[PDB]
Amino acid sequence: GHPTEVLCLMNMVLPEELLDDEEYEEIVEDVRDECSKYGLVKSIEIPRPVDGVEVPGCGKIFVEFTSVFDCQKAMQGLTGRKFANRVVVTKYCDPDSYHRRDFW
Amino acid sequence: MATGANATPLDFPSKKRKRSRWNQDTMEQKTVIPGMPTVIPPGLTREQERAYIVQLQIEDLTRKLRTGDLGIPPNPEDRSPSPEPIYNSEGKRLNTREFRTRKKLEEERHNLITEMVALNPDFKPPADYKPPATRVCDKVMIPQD
């Protein structure tokens, strides 16, 4: 009673990082190629506060998956890892909220 | 071919094998294994979610101060030199770097402690964490009516 459709990626992105063009392209690209190892990933939604435009809420990103099958086998292997020096808290997200970027 | 061709830009998928973005052990050899799921269960609150997340970060932070597991520096390329916001009268000559790192770690943990205690009043902080204010005198006095 948890699988929805899209994967969630928390505790692995700071607002001081999602503000640079180098850091951004580094996360979106890597996170993409990685997420595309357990199945198929439609897209990826990662906030990018414009000079601090979307800071009040920044810190949580994710990817739009195609099926919960691979989404499950993915998060089950992403939990307990480390983006750099902090344990990544992975979870599940509703495709609906994703579309509206409601972040729920 | 009929008329003209569009084709595709030549670019093979990179960022596959160069920099690990899903490690677990740093500063030392891989042997210390953290065993705790991060996924959050269906049927909680936004406050409790943080408490569950932060508890894991608190223990992992404490792990860091306990063994010295830092791994990568907070600022690899330092910005423009800037002093401290806190007023300090004087420091030790033997102790300063060590403490700066370890205390900073405690502050990371404490940041989460304060948050988790606010989110959950029943939360039990780690034993090494001490409540601020050393206080004066011995025990409590007696108010008379």
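So for chain A, numbering is Swiss-Prot's, and the shown residues are 372-475, in order.
Note: Cβ is positioned from N, Cα and C throughout, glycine not excepted.
Per Swiss-Prot, the features are as follows:
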DOMAIN    A:385-466  domain 'RRM 3'
MUTAGEN   A:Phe454 to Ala  Reduces interaction with SF1
Key: Per DSSP, three-state class assigned to A:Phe454 (mutagenesis position)   = coil
Remark   = Cβ neighbour count (10 Å, all chains) around A:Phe454 (mutagenesis position) is 19
